[PDB]
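Asks: Once you've had a glance at the structure underneath, I'll fire off some questions.
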Amino acid sequence: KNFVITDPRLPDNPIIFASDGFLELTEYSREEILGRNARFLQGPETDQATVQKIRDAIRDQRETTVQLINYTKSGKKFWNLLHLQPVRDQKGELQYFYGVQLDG
Amino acid sequence: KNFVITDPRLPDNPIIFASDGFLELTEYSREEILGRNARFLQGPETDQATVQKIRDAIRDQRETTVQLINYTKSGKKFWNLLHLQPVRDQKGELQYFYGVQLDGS
Ligand SMILES: Cc1cc2nc3c(=O)[nH]c(=O)nc-3n(C[C@H](O)[C@H](O)[C@H](O)COP(=O)(O)O)c2cc1C
Ligand SMILES: Cc1cc2nc3c(=O)[nH]c(=O)nc-3n(C[C@H](O)[C@H](O)[C@H](O)COP(=O)(O)O)c2cc1C
């Protein structure tokens, strides 16, 4: 399926893992996206209000589900039904976020 | 939904990441399973022939999809539709495996 993992402890919360499904969805290769913040999928018609909700969820370190317009590598639009989830270590400190993406 | 990631560069290919869905499916906690090979989900009625296929796929470092009986922590049986996928680094060396579990109901 389609999922990624980011490290919020790294500069700009970059993707450190992406499934093959994510690669197929976005048309990007693994080498092209590792180490980058997932926001590169956003564009002109992406709703900023929804991005803010994502930003608030990340700050508050809570799970969230939103729906927003993303763009493929070739410039094709798709609605991304995005589910985010924080992962904590054994000491209860924030360690990762994981996201599950769905093409509408 | 349900997925894990293992590290084949570590002894016994242990789980190093698990989604909340995986935790809910198997009734195990995150601390309980990190650092362990995923084989603990197998039990009495698990078909060894299927286990052998998985082992072959991991050896060959290719993706595979099987269905097999697994067990929750409490011992409840469930059909696991399991998909495995190898992941390589930029130099082409095997770096991870990821697995996706679907409950067959
Ligand atoms: C694990 C994870 C996966 C994400 N996946 C996407 C995505 O697929 N598409 C998208 O537009 N934003 C995604 N985001 C959100 C962006 O990375 C970023 O956090 C969001 O645009 C708000 O941050 P910003 O205001 O600094 O851009 C994801 C975030 C996380 C933590
Ligand atoms: C990423 C990954 C996920 C796996 N998930 C499961 C699983 O959910 N259930 C299961 O019975 N085996 C699963 N396995 C297979 C076992 O970890 C192990 O490879 C299999 O039992 C064969 O090894 P063995 O014959 O030495 O026990 C998974 C393997 C990998 C690499």
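So for chain A, numbering is Swiss-Prot's, and the shown residues are 389-492, in order.
Cβ coordinates come from backbone N, Cα and C, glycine included.
OK, Swiss-Prot features for this one:
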MUTAGEN   A:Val392 to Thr  Red-shifted emitted light fluorescence (502 nm) but normal absorption (maximum at 447 nm); when associated with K-489
MUTAGEN   A:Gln489 to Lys  Blue-shifted light absorption (maximum at 441 nm) and emitted fluorescence (487 nm). Red-shifted light emitted fluorescence (502 nm) but normal absorption (maximum at 447 nm); when associated with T-392
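Any idea what these are sitting next to in the structure?
Replies: Annotation for A:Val392 (mutagenesis position): spatial neighbours A:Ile403, A:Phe405, A:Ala406, A:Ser407, A:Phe410, A:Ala426, A:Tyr486, A:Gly487, A:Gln489, criterion Cβ-Cβ under 8 Å with sequence separation of six or more.
All protein chains considered, the CB of A:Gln489 (mutagenesis position) has 22 other CB atoms within 10 Å.
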